[PDB]
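Undergrad: Sharing a structure below in structure tokens format, with a few things to ask.
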Amino acid sequence: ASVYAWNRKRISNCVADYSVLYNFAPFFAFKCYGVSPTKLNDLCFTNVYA
Amino acid sequence: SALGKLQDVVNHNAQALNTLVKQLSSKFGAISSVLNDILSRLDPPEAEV
């Protein structure tokens with residue numbers, strides 16, 4: 001509900017289904033810097049700080 | 001160290017090659033040193049630069 005003290009989440013040891021994420025209809029806008037989105041779906045990582 | 005000269009020649013060549021191969025790891029300002037990664041995680045327009 002507020003930007004102040006916003007939530008950080010750590011993601012790991014799971015399938016990060018970017019095929020659904022930033023793909024599904026309700027999603028309004030999305031944009032990546034440093035990596036393109038489709039290639040993002042293809043890449044894999046250490047961990048995520050969301 | 002009677003054969004200093006011949007040994008010196010060999011060492012110079014070896015060292016030159018070593019530095020040449022080692023210099024592949026430098027990034028020179030690019031976000032990464034390996035080409036494959038650059039071509040993986042970036043679109044062609046930005047990967048070009």
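These residue numbers are counts, starting from 1, taken along the chain as shown.
This deposition comes from electron microscopy, 3.3 Å.
Using N, Cα and C of the backbone, Cβ positions are placed for all residues, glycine too.
Feature table excerpt (Swiss-Prot):
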VARIANT   A:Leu21 to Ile (Swiss-Prot position 368)  In strain: Omicron/XBB.1.5, Omicron/EG.5.1
Undergrad: Count the Cβ atoms, other than its own, that fall within 10 Å of the Cβ of A:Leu21 (variant position), considering every protein chain shown.
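TA: A:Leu21 (variant position): 13 neighbouring Cβ atoms within 10 Å.
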Undergrad: For A:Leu21 (variant position), just give me the three-state DSSP call.
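TA: The three-state answer is coil.
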